[PDB]
Amino acid sequence: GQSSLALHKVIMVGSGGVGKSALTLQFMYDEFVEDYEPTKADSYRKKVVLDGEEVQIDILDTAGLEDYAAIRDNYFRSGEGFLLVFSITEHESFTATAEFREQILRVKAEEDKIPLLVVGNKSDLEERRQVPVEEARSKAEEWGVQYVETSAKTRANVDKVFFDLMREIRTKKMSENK
Amino acid sequence: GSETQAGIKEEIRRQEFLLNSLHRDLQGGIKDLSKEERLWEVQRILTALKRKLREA
Ligand SMILES: Nc1nc2c(ncn2[C@@H]2O[C@H](COP(=O)(O)OP(=O)(O)NP(=O)(O)O)[C@@H](O)[C@H]2O)c(=O)[nH]1
Ligand SMILES: [Mg+2]
């Protein structure tokens, strides 16, 4: 069966903003967010066709602050892969990545495997860098994952982070058992 | 007119209600696996209802 492969579940988290709403609209409409407030629980699914199969990726831009924990934490259960999106101007959200990680671990542990991809947004600031990518990439190595620089401003590597993570989901759904 | 969209809008509100309740109830610390799965499920229906709205 491959019906569990044509369906992907991806949750995008952050320290509040960062830009985890723009990337989604980019990957769906190819349009930059002029004015789109909601995205509290409001999210849409993207139809993509990879080499012949029309695949559906189910995305949630969840509220994550304290109040609406029922959107962030309580939704973590039914999500395969997770995109940790922060900006290198915020050392705080960098430190918070571990917190998000463990938040996910607290609700998911007895399943197959949790695909994690750390997404760095706003590679267009450069000099405003408060956290070195050097250690950020080191964190990728630390967790055995990948770290990708992106931006909805320049529109770079946006496709990559979405497709890359969804492909890992297939490996998780196929399981190992070796 | 709003003939078909009427039923859609009311259905959207129903799905929003389902989502809203599950959101408010669970923020209080009460959550269950039935709720978590239904949360995603009704959400996907809400987003499909959005399509249904612009469909008619
Ligand atoms: N990478 C990048 N993104 C940008 C730039 N300018 C604006 N954006 C985008 O503008 C969007 C606005 O983010 P933000 O203010 O946090 O919106 P929000 O808080 O999610 N809205 P709400 O709180 O109502 O859900 C982000 O998605 C961000 O990516 C830019 O120069 N570079
Ligand atoms: Mg938003």
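Along the chain as shown, residues are numbered 1 onward.
This deposition comes from solution NMR.
Even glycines carry a Cβ here, placed using N, Cα and C.
Quoted from Swiss-Prot, the note on mutagenesis experiment B:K35 to M (Swiss-Prot position 425) is: Loss of ATP-binding and transport-associated ATPase activity. When secondary structure is read from DSSP and collapsed to three states, B:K35 (mutagenesis position) falls in the helix class. All protein chains shown were included, and the count of other CB atoms within 10 Å of the CB of B:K35 (mutagenesis position) stands at 17.
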